[PDB]
Amino acid sequence: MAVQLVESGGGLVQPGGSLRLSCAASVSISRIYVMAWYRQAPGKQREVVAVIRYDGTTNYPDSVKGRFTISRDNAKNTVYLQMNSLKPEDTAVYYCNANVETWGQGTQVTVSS
Amino acid sequence: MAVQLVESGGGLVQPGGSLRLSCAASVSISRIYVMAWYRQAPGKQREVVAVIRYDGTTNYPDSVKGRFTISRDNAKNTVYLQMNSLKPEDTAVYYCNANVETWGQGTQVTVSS
Amino acid sequence: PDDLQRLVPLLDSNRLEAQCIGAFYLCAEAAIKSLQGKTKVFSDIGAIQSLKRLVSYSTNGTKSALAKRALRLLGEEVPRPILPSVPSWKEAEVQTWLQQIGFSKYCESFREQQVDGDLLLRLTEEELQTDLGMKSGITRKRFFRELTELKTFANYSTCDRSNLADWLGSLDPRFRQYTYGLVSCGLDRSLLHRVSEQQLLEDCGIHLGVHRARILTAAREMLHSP
């Protein structure tokens, strides 16, 4: 019953440039109420970067509006995050989150030469 | 008369691990009164990390005591910085500094996978 | 065949009647094609994916009932939503929920008082205003908007024996939010039928008079069923 989430993507890029992260679940995503992406920088606490509900209405924080985009894919159970214009401070470990309780394991993302 | 400084080293390493940066001048180092290394992180201002005088007495800030080491090399005019145990927050652009006025151009240093 | 593909996006319509007739047609021909061996047309045309989609999170008795009848004729299993188990939470989940809804500036106070899921679901305006620090009535109104959105989509199975949540949802989907106030106070489906309005006001925490009246009439109508 306990859903398992697995992430993919990550790694490193240059300042300016896009990337796409994927998060795959054990069941149909269309049953889950909310799903979300979270970001934890070294030396600080977690924070949200995108959420999406069962009806596909999404909320973004003001920090990353226009630069990120979250979407469900119903073909294979996978939620995508698209990161278009990157800054140097957007380097952290990223986590996938089901309803509230269940977490993923995270993927490291870094931006430099 | 205006001394030119050129750096070398930099790049990227993993958390935990050593690196050595070099700074070469246009004249004999043994004529210069003080030389110093400076560190500027993205989103903040510069700060000092090591100084060394003509008589070879060195001062370090409390943040990096025991982990860094600066030395003159009199064979070829070059001052070395040795970075032994690295943290994730020790990623920045590093500059070489002659007496006070003259600067280098800097080298980027990053710590991740 | 290819004719069935034209009836595949019609279900996405905004109006009700289009959805109703599309479901009636598909379910009727499923019942027709069910006794023979050819059930594989529903597989390779991909209509089963849309049916398995729309059955969860739908408050429409006709279309959902028809979709359930269609699925159960093809020998499949109906999905069910995966709702948060709010009333068994701890402080970590409460704080990440506060990150999620956007009230991240209050995560400190909710940590000092050690608010958890059982205490979260029983908050009033005095606890918000006095000691949690939400002074402005606009901010408390936004918070309660978010809370009542969460409460209608929770999972009360670990504490609701008599299945009160479905009884409240059958009246009106907006009413499911009251279920925890009815259970922590002690009620259940059997002994519900003899409660007064004045008990519904301060014990179960129902504030709107209209909801009290509708709940009272609908309960009192189910008078002595056993």
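Using Swiss-Prot numbers, chain C covers 324-549, in order.
A Cβ is built for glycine as well, from the same backbone N, Cα and C atoms used for every other residue.
Features as listed in Swiss-Prot:
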DOMAIN    C:412-476  domain 'SAM 1'
DOMAIN    C:486-548  domain 'SAM 2'
MUTAGEN   C:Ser408 to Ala  Does not affect phosphorylation level
MUTAGEN   C:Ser411 to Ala  Does not affect phosphorylation level
MUTAGEN   C:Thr419 to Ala  Does not affect phosphorylation level
MUTAGEN   C:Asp454 to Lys  Reduced ability to form an octameric ring and promote axonal degeneration following injury
MUTAGEN   C:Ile461 to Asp  Reduced ability to form an octameric ring and promote axonal degeneration following injury
MUTAGEN   C:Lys464 to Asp  Reduced ability to form an octameric ring and promote axonal degeneration following injury
MUTAGEN   C:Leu531 to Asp  Slightly reduced ability to form an octameric ring and promote axonal degeneration following injury
MUTAGEN   C:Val533 to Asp  Slightly reduced ability to form an octameric ring and promote axonal degeneration following injury
MUTAGEN   C:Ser548 to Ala  Decreased phosphorylation, leading to reduced NAD(+) hydrolase activity
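Structure with Swiss-Prot features highlighted.
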residue  : record               : DSSP class
C:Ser408 : mutagenesis position : coil
C:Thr419 : mutagenesis position : helix
C:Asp454 : mutagenesis position : helix
C:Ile461 : mutagenesis position : helix
C:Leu531 : mutagenesis position : coil
C:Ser548 : mutagenesis position : coil
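A C-beta separation below 8 Å, combined with a sequence spacing of at least six in one chain, links C:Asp454 (mutagenesis position) to C:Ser432, C:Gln436. It is 40 Å from the Cα atom of C:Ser548 (mutagenesis position) to that of C:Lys464 (mutagenesis position). Same-chain residues at least 6 positions away in sequence with a Cβ under 8 Å from that of C:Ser411 (mutagenesis position) are, in sequence order, C:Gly440, C:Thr481. By the criterion of other Cβ atoms within 10 Å of the residue's own Cβ, the least surrounded of the mutagenesis positions C:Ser408, C:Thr419, C:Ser548 is C:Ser548. Taking 8 Å as the upper bound (exclusive) on CB-CB distance to chain A, the mutagenesis positions C:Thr419, C:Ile461, C:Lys464, C:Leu531, C:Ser548 give C:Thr419 in sequence order. Across the structure, C:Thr419 (mutagenesis position) and C:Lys464 (mutagenesis position) place their CA atoms 20 angstrom apart. Per Cα geometry, C:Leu531 is the residue among the mutagenesis positions C:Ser408, C:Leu531, C:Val533 nearest to C:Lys464 (mutagenesis position).
A distance of 23 Å separates the Cα atom of C:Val533 (mutagenesis position) from that of C:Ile461 (mutagenesis position). C:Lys464 (mutagenesis position): 11 other CB atoms within 10 A of its CB, across all protein chains.
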